[PDB]
There are 2 protein chains.
Amino acid sequence: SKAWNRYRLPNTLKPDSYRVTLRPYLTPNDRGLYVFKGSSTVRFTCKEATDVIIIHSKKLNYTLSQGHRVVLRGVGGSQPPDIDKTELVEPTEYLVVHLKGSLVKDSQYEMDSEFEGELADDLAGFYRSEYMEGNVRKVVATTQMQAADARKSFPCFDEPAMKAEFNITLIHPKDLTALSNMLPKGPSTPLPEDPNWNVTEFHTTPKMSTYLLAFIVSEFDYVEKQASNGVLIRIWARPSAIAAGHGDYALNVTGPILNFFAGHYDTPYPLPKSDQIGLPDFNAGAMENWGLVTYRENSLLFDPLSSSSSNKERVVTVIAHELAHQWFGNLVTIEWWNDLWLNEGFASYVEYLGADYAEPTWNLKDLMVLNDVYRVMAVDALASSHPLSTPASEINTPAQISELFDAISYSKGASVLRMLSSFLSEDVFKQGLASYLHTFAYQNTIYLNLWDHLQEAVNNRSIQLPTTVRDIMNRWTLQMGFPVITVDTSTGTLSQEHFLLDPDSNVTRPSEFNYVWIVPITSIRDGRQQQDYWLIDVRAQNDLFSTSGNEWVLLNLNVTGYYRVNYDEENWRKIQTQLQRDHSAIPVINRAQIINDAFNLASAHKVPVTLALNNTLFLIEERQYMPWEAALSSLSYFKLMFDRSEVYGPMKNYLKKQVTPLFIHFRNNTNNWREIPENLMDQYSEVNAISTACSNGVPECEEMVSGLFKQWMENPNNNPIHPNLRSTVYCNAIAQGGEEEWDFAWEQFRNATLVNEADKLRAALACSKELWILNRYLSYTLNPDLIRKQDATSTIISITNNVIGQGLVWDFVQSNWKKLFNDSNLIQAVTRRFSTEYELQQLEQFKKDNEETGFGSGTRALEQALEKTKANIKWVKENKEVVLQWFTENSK
Amino acid sequence: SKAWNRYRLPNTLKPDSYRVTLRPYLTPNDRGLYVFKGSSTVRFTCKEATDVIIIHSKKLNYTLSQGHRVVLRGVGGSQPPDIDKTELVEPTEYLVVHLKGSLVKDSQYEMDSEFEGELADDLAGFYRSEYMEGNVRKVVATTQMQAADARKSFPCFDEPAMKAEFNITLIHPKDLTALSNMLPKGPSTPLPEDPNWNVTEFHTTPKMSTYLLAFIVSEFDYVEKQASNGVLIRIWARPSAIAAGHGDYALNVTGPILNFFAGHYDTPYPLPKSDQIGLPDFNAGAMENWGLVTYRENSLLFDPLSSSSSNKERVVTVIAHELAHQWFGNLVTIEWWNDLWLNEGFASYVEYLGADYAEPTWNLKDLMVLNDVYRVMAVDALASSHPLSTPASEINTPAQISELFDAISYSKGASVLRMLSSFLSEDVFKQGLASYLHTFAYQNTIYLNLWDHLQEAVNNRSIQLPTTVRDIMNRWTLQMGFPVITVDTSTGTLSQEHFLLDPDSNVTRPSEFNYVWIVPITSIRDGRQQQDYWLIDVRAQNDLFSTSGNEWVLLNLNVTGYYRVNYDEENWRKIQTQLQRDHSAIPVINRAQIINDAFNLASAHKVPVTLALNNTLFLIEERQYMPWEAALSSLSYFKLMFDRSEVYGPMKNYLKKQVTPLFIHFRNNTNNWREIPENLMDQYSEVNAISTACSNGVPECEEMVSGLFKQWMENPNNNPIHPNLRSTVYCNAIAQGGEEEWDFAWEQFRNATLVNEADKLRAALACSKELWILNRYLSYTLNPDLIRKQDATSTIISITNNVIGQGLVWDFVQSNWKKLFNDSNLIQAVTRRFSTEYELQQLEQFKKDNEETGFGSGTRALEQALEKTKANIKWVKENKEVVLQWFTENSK
Ligand SMILES: *[C@@H]1O[C@H](CO)[C@@H](O[C@@H]2O[C@H](CO)[C@@H](O[C@@H]3O[C@H](CO)[C@@H](O)[C@H](O)[C@@H]3O)[C@H](O)[C@H]2NC(C)=O)[C@H](O)[C@H]1NC(C)=O
Ligand SMILES: *[C@@H]1O[C@H](CO)[C@@H](O[C@@H]2O[C@H](CO)[C@@H](O[C@@H]3O[C@H](CO)[C@@H](O)[C@H](O)[C@@H]3O)[C@H](O)[C@H]2NC(C)=O)[C@H](O)[C@H]1NC(C)=O
Ligand SMILES: *[C@@H]1O[C@H](CO)[C@@H](O)[C@H](O)[C@H]1NC(C)=O
Ligand SMILES: *[C@@H]1O[C@H](CO)[C@@H](O)[C@H](O)[C@H]1NC(C)=O
Ligand SMILES: *[C@@H]1O[C@H](CO)[C@@H](O)[C@H](O)[C@H]1NC(C)=O
Ligand SMILES: *[C@@H]1O[C@H](CO)[C@@H](O)[C@H](O)[C@H]1NC(C)=O
Ligand SMILES: *[C@@H]1O[C@H](CO)[C@@H](O)[C@H](O)[C@H]1NC(C)=O
Ligand SMILES: *[C@@H]1O[C@H](CO)[C@@H](O)[C@H](O)[C@H]1NC(C)=O
Ligand SMILES: *[C@@H]1O[C@H](CO)[C@@H](O)[C@H](O)[C@H]1NC(C)=O
Ligand SMILES: *[C@@H]1O[C@H](CO)[C@@H](O)[C@H](O)[C@H]1NC(C)=O
Ligand SMILES: *[C@@H]1O[C@H](CO)[C@@H](O)[C@H](O)[C@H]1NC(C)=O
Ligand SMILES: *[C@@H]1O[C@H](CO)[C@@H](O)[C@H](O)[C@H]1NC(C)=O
Ligand SMILES: *[C@@H]1O[C@H](CO)[C@@H](O)[C@H](O)[C@H]1NC(C)=O
Ligand SMILES: *[C@@H]1O[C@H](CO)[C@@H](O)[C@H](O)[C@H]1NC(C)=O
Ligand SMILES: [Zn+2]
Ligand SMILES: [Zn+2]
């Protein structure tokens, strides 16, 4: 009941501005520690009389000044009380300054601090990243503040609605460049006590959130170009990468995307520059720090001679995502983390608009169906999912915050925005967004603020909707999950219900909306688009959905809406007949839909599993990427359920049959692998045909990959494998080979100069079929001299995806949990095969054994794993015989 | 405290003779059950007045007669009390007849019973075995009584010291032959109620134990020959096997071995015939029933065109073993099961004398070192081992009895007899045994009775020993374990201590002998045998064991003694120098000894592990079977400890290097696999070279086995693989191949006509590297339509030996224990890889979870698994780095 034991800051104090001086030491001290020393003054306003200053502080040591950890001074004549004592409260991460009296309402004060922290290799706060240039160790001081680590670099009111201006000074070796959000204010000057160091002050930032600050000291090089909106773009990276031209693609796209967004939203980018910088050690994909956007090397750099088309797509989309955040996150910021989707849903959707602008021939916007809609529907069909906007009172700790950086906030966020754009029209949507951005510039928002501005646009344009934007969109935002819409084409009746993969699962989170949605329904009849419809009730009838004779209908054209569709068996049969007659008559995205929806419906007991399997029969003559990818994504579940069972042979036999003609088509079309297709989707289709053919035993594919890899081994400096094919050739050559192939690939990995090439090798090494080799590799993932800490969990996950790595990794996780934790994606990956009572009991015991240690940001993933495991046991029992028989009877 | 709740029969009643009539029904009844109906009268003597008749009865249903389950009558004027009531007490397996008064001391009585039981497919008591002749189902009624199942066929005083004569009548279909211990008494007559059945009475048996009775009804055929001692031998088997000539080898050897034993022990076989019969369904290897010896088909039948030399050796040794029992077990019988070694140790040793007689060119007696001494030293180095003669009061239940049919009773029994023969001389030994057999014919013995007769021979021959036979041999019989004898060749000092694989293990069983032995020590100096020595104390000094200059000594010539030997490092170094200079200077058995002892000493921390590994270096030029087999046996532990670890590659690389020249030698010597070596040991050496080369990655071996198997697949009716090579070619071709090879081998298995061929295929199928295939195969082992119940556990063990089958089988055992148990070798096999705290905790939880179900005859194996797992964790921690480095540095 003491304020310093509660996780949210009091509302009594609100900062105005800060100055911060930080000095990283890039050589270890006598104790072998890398440290930084700093000072700060924060000016703040008392909003309500209080005798305590509660401010965030994490892993900082204070130098005493005038008898206490801090000094408190008046501003504009205020006369603050004396300090009694200070304390550091570790759980809530506060410095608590107990005062001898109360501060005065609507008065200002300043607090000065002098402090020191570790420049750790922990990827959080002010931290160190390392690389080698030949035999010379290069050490970089860099930052990652989001969500709650700005407090690990200096004391601050570290919540996103506590916006302030920041005056940053970096003291650094004179040979190294200091970078921050803003440009330097005047020249750098020698430090008086030691002229081997420079003092670099930066101009004051705009009013902004603490989680967006960045401080970097390095000897990076850069390329640069003024963008057409007058903003300076620089791409910074290790000197060898810049000299090799690997920053050139980022330079080609960054300024043009930034200018595109500024124009599209009628809202200028207000800062003089936007630096993009690639770090050797970085936790997430990238981070949108305002003026100094940071990236993993693999998300920013690109080598036209060794990076794949998929890598190129990653670069432009991640850049577009980070640039989208300059508007959705930086200029306008979430009030609190519970509404994270206002940042992340927007950036995840808007990234495709930016990438499409930069690369108009690629057709990327379409991939959102796979990358966003279907990615998130897997978890959002669980009773243990969570709403897009969780109630703010439930999100308090750093672990609970971290947990929200998930498929819901990103991918469901993007999907619901895609749907909204569709029913408003994009022109009306962007009009409402321009108004939103203008109104809340330099401020913070909740979900209701967005609806108000979209409503203003709807009202201006006289768009008629069945109710207000707020009431439609609250259904998609405040309750978890999504509906299945079931059509009876005999009568034209539609109904909706909350779609649950397990009908038996226990939804315990109440919804004031009763898990009923207001649903925009598009549709086609025999390939022709019909009038749009709004389903407002649990059930309705309309002749739009009635058919007679040979006619079929499909709902959700191009899957713009966040919902699944079921039909009566007769309409499904007509759809299957269409797929056999001329599959091109159904839009490509809807061919993906038919497959993906039917597999999920089968899990939920809404269609027979043989109906979903029958929907894959036409794939033998499908050449498009997307329907194959949707099928392989759904069948991934079958592999997880069955790859340790009698069902697996027939399953592989079936996939071998379905993919062989496609594999042969590509063998011929590429002139025996000499060329790659012109169209991006065809390039992806080719990779999937190869991967699928090889995984399922097509002998020509096994011969091809082993032959190519052997040719590379014989000529290591002349890699004969096209970059697009490397991941799959490397993985399958390692799977088909033995110790000699593995060791070759490991040495290539250790000696890698490109992160893209290292990443492909690192995944490939997990493809060994030999248990002893997987165990040895597991031991390397934990050694930061061998595999970078940023990549440890990724590599462990690659091992667990291998059927032979399953028991290995699960036993390792159970055995080492305390050590791993104390010193989410992992839980999800290691548990997804579970389909037995034995495994369930292990998982329940794992929860019990580690309840005290806690599961931190993996807490919800554990609940979800328990729910899925229970569903899987029942699903396997119900389906194993029918599935075995189906694959056996259809694979010949 | 009621006698009927105690496991041992009272001493109040002792049977004299029995008549038993049994009638099996070889077609199912209306309820689908196969049943047998029977009657019995037992005549018994009251030794002490009692008002209860406690007699064994298991799974029998009684037909009421004169108002009770049985009728009690007087003999020779006795006048028994009326019966009050009877009860069946299931735990102790008794029929309990409560009387209205007491029986009279030294009077006789008769008890009549009429009963019915199931002719189950459970391999115990009177049971059914099944085979197909074309499409016609053949059903056989057959028996297995040992230890405690005679009571499952008729009520009896079912303990081995309750000897009696038996008068057996079988009522059977007129077309089927009835067989029992004795020959028929007069002609068979039609059953009056139904002339489709014959009534066959057999002559009275000698006085004998209930566990030796046999009753068989079949349409088997036979071959026959009168043996030179006038005894009729017949070999009986399914008609197709006999017609094919597959009983001919057994006929060649059986009579001659029987006559050899009768001559050797100066003790005639007293019965008119000895039938050998091979059953399609049979639990153990064979069973020595007096006059009607039963066998698995794979232990009796032999096909010169498809069976291997190893199979041939199995046939002659198992026949010799069963014939040895006619003297050691049947004529003279253990008093109680605690002294089982008096039957099984003798048969296990004497089998080699008989087999050597029949096949004098094979040199089999030598293999006892591998098959007996080293087989048992593994378990007898645990604190949880047990003495050869366990105290009788500890052995009470059928589970505790069953448990004693183990490596101690068989192999340690044989080893201690080998040692005894060596120090007495065989001539003195057999003189004492002839006296033993003469004195105790038709009676029962304990271990002390044997020593008394051996002493009589020693006394007659004036053999001088350091004490009596009893006092020497009690050290080897009444306490578990064996000594390590450590020699300091600097001073000629020897000492002994109880050898424990884990120095930290807790020996809780006290020994009145303080784990000190009296040890006969043979020795050689530079290849020349020295005078024998007796170590009587914990330590001694003698110049026999002192060396100077270049001389070396070795103790335990040809490993006649049941002990391990360690030396000072200097003598070990001279031994290693001898192995490098001219390994032929050390007797072949002692080359096996040097290897095997050093590996075990290394586990016990008595020598560095690198010393044991260094002792294998000379194997690169070793061509003899035995030292290689001893090395591979010891290295099996390294494989179990390391085949899921980084150590395994270097280990395989080392074995590949060591075996390649031998593999190439055989490739050349056999004219590229066209021929097999003439000498039996060389034939075994060839198989081991192939197995080892293929398991460890010799490319010429992988090519050879895959090529041969493919050639067979292309010509299924013309198998190109020599029988000696089939097990290893089949296993490695399956491991190297995929689903197509596996499926070919499975269909060959299902269609097999020879048990020998089926057995090789059944083992080979467990060699798949694909987890899904092993899981599918696991599901077949449990289906009695696919794999015979007699072979279920064997096949499961083959799966668990595969590194990929480890997690599979262990999880299966944990998950299905209650079901498996309620509806020992398995425990030992599934746990032998355990070397981690994680696995230990699983094992401890497994014990806890199933404590109530109990572990029956697997109880001691579980205690041993716990002890070994704890030792393994420590051993891996202590040795993994040094072993990794050694294999890496020595494999190049
Ligand atoms: C971070 O740097 C900025 C920019 O230099 C500082 O803002 C400046 O602060 C000064 C001193 O407070 C402002 O002048 C004063 O304004 C007050 C009204 O609040 C007036 O009563 C005084 O007479 C005086 O003129 C100045 O306007 C302001 N400049 C800008 C552009 O806003 C800021 O204080 C720095 N913060 C910290 C903690 O160092
Ligand atoms: C199993 O069969 C044997 C052999 O037929 C039976 O042994 C025979 O039993 C009879 C009747 O007891 C013996 O004759 C009797 O001997 C007693 C002395 O105990 C004497 O007082 C009577 O005057 C009478 O002669 C006969 O000697 C004996 N034969 C042999 C060779 O031992 C045995 O009884 C049968 N057991 C059962 C339970 O059916
Ligand atoms: C902060 O102080 C603690 C406690 O004295 C010390 O262990 C730690 O090393 C200090 N951190 C730094 C970066 O100096
Ligand atoms: C360091 O300061 C000097 C002036 O004192 C300036 O010329 C130089 O460019 C600065 N260098 C860096 C890397 O900040
Ligand atoms: C960047 O654009 C230039 C000019 O259009 C082009 O030549 C170059 O290939 C582009 N670089 C990359 C890496 O795509
Ligand atoms: C709506 O129209 C009003 C009045 O013309 C205008 O001022 C306002 O900016 C418009 N809002 C939106 C969201 O278009
Ligand atoms: C799947 O197709 C088969 C073969 O045409 C058909 O018999 C079966 O009914 C289909 N399954 C369903 C659920 O319609
Ligand atoms: C490792 O990479 C270096 C530098 O990029 C290259 O020169 C060399 O060929 C590679 N080393 C090996 C052993 O292949
Ligand atoms: C013995 O009786 C029990 C109980 O009535 C019955 O279940 C069982 O089938 C009987 N056994 C035989 C072989 O008839
Ligand atoms: C059955 O009995 C008859 C005499 O009744 C006899 O001739 C025949 O050999 C007997 N057969 C068998 C198999 O016991
Ligand atoms: C049995 O002995 C005969 C005669 O010596 C011999 O010809 C035959 O090969 C032997 N049979 C077997 C199966 O060894
Ligand atoms: C020992 O000798 C006695 C007297 O000659 C003889 O009767 C007895 O059978 C012999 N015993 C043994 C075991 O040789
Ligand atoms: C094993 O042999 C190596 C190489 O000759 C030697 O250095 C080492 O001492 C030996 N190990 C032992 C325990 O003697
Ligand atoms: C199975 O064995 C039979 C009878 O021994 C043989 O005739 C036939 O060739 C085998 N069947 C197959 C399919 O190989
Ligand atoms: Zn983002
Ligand atoms: Zn035996």
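Swiss-Prot numbering applies to chain B: residues 68-890, 899-967, in that order.
Each residue, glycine too, has its Cβ placed from N, Cα and C.
Within the same chain, the residues at least 6 positions away from B:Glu389 (active site, proton acceptor) whose Cβ sits under 8 Å from its Cβ are B:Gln343, B:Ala353, B:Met354, B:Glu355, B:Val360, B:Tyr362, B:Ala414, listed in sequence order. Annotated active site, proton acceptor per Swiss-Prot: B:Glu389, in sequence order, evidence recorded as experimental evidence.
In this view, B:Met354 (substrate binding site) is surrounded by 22 other Cβ atoms within 10 Å of its Cβ, with every protein chain counted. As annotated by Swiss-Prot, substrate binding site applies to B:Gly352, B:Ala353, B:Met354, B:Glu355, B:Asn356, with the evidence given as experimental evidence.
Cβ contacts within 10 Å of B:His392 (mutagenesis position), excluding its own Cβ and spanning all protein chains shown: 25. Swiss-Prot lists B:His388, B:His392, B:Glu411 with the feature Zn(2+) binding site, giving experimental evidence as the kind of evidence.
Experimental mutagenesis at this site is recorded by Swiss-Prot as B:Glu291 to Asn, annotated: No change of receptor activity and HCoV-229E infection. Just so you know, the Cβ of B:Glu291 (mutagenesis position) picks up 14 other Cβ atoms within 10 Å once every protein chain is counted. Secondary structure at B:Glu291 (mutagenesis position), taken from DSSP and collapsed to helix, strand or coil, is strand.
For B:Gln293 (mutagenesis position), the same-chain residues that are 6 or more apart in sequence and have a Cβ closer than 8 Å to its Cβ are B:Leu299, B:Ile300, B:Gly322. Record note (Swiss-Prot) on the mutagenesis of B:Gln293 to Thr: No change of receptor activity and HCoV-229E infection.
According to Swiss-Prot, the mutagenesis experiment B:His392 to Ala carries the annotation: Loss of aminopeptidase activity. In the three-state DSSP reading, B:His392 (mutagenesis position) counts as helix.
Within 10 Å of the C-beta atom of B:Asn818 (mutagenesis position) sit 11 other C-beta atoms, taking all shown protein chains into account. Looking at Swiss-Prot, the entry for mutagenesis of B:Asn818 to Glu says: Very low receptor activity and HCoV-229E infection.
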At the Cα level, what's the spacing in Å between B:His392 (mutagenesis position) and B:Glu291 (mutagenesis position), rounded? 21
Hey, how far is B:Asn356 (substrate binding site) from B:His388 (Zn(2+) binding site), Cα to Cα, in Å? 12
Report the member of B:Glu355, B:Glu411 (the binding-site residues) whose C-beta atom has the most other C-beta atoms within 10 angstroms. B:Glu411
Same-chain residues six or more away whose CB lies under 8 A from the CB of B:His388 (Zn(2+) binding site)? B:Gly352, B:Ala353, B:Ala414, B:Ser415, B:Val417, B:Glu418, B:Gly421
Distance, B:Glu411 (Zn(2+) binding site) to B:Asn818 (mutagenesis position) (CA atoms, angstrom): 36
Same chain, not part of B:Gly352, B:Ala353, B:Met354, B:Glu355, B:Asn356: whose C-beta falls within 8 angstroms of the C-beta centre of the substrate site? Give them in sequence order. B:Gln213, B:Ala351, B:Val360, B:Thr361, B:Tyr362, B:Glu389, B:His392
Could you give the Cα-Cα distance between B:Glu291 (mutagenesis position) and B:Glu411 (Zn(2+) binding site), in whole Å? 28
Here are some binding-site residues: B:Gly352, B:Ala353, B:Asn356. Which one has the most Cβ atoms within 10 Å of its Cβ? B:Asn356
Please check the gap where 8 residues are unmodelled: Cα of B:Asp890 to Cα of B:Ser899, in angstrom. 15
What are the other residues, in sequence order, whose C-beta lies within 8 angstroms of the center of the C-beta atoms of B:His388, B:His392, B:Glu411 at the Zn(2+) site? B:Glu355, B:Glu389, B:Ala391, B:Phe395, B:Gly396, B:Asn410, B:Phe413, B:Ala414, B:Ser415, B:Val417, B:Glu418, B:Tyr477
